[PDB]
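Visitor: Take a look at this one; I'll ask things after.
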Amino acid sequence: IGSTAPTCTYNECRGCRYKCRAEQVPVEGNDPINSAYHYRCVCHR
């Protein structure tokens, strides 16, 4: 749908040891032009 559909692949968290997942993280809101949404990988429990 956007860029990282298949998350960042648990390897994205190579090191920790909990639940790994990636998601979209916008910064410039969205109402105005759409050009500021990236994706990152996180490792929480």
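Numbering of chain A is taken from Swiss-Prot, so the residues present carry the numbers 58-102, in order.
Structure method, as recorded: solution NMR.
Just so you know, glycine gets a Cβ as well, placed from its N, Cα and C.
So Swiss-Prot says this about it:
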MUTAGEN   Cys65 to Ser  Incorrect disulfide bonds formation and loss of activity; when associated with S-98. Unstructured protein and loss of activity; when associated with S-70; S-73; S-77; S-98 and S-100
MUTAGEN   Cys70 to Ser  Incorrect disulfide bonds formation and loss of activity; when associated with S-77. Unstructured protein and loss of activity; when associated with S-65; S-73; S-77; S-98 and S-100
MUTAGEN   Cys73 to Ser  Incorrect disulfide bonds formation and loss of activity; when associated with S-100. Unstructured protein and loss of activity; when associated with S-65; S-70; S-77; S-98 and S-100
MUTAGEN   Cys77 to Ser  Incorrect disulfide bonds formation and loss of activity; when associated with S-70. Unstructured protein and loss of activity; when associated with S-65; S-70; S-73; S-98 and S-100
MUTAGEN   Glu85 to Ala  No effect on conformation, but decreased activity
MUTAGEN   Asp88 to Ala  No effect on conformation or activity
MUTAGEN   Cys98 to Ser  Incorrect disulfide bonds formation and loss of activity; when associated with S-65. Unstructured protein and loss of activity; when associated with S-65; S-70; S-73; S-77 and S-100
MUTAGEN   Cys100 to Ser  Incorrect disulfide bonds formation and loss of activity; when associated with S-73. Unstructured protein and loss of activity; when associated with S-65; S-70; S-73; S-77 and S-98
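How buried are these features, and what lies next to them?
Guide: Reduced to three states, the DSSP call for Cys65 (mutagenesis position) is coil.
Taking a C-beta cut-off of under 8 angstroms and a sequence separation of 6 or more, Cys70 (mutagenesis position) has the following same-chain neighbours: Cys77, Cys98, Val99, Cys100.
Taking the Cβ of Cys73 (mutagenesis position) as centre and 10 Å as the limit, one finds 12 other Cβ atoms among all the protein chains shown.
DSSP assigns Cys77 (mutagenesis position) to a strand in the three-state reduction. Counting every protein chain shown, 18 other Cβ atoms lie within 10 Å of the Cβ of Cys77 (mutagenesis position).
In sequence order, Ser92, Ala93 are the residues near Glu85 (mutagenesis position), counting only same-chain partners six or more apart with C-beta under 8 A.
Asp88 (mutagenesis position) falls outside any helix or strand according to DSSP and counts as coil. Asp88 (mutagenesis position) has a Cβ environment of 6 other Cβ atoms inside 10 Å.
DSSP assigns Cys98 (mutagenesis position) to a strand.
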Visitor: Determine, to the nearest whole angstrom, how far the Cα atom of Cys73 (mutagenesis position) is from the Cα atom of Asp88 (mutagenesis position).
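Guide: Rounded to a whole number, the Cα-Cα distance is 36 Å.
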Visitor: Among all the protein chains here, how many other CB atoms are within 10 A of the CB of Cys100 (mutagenesis position)?
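Guide: A 10 Å sphere around the Cβ of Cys100 (mutagenesis position) contains 17 other Cβ atoms.
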Visitor: Fill in the CA-CA distance, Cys65 (mutagenesis position) to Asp88 (mutagenesis position), as an integer in Å.
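Guide: That separation, Cα to Cα, works out to 27 Å.
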Visitor: Reduce the DSSP letter at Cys70 (mutagenesis position) to three states and note it down.
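Guide: Going by the DSSP assignment, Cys70 (mutagenesis position) falls within a helical segment, counted as helix.
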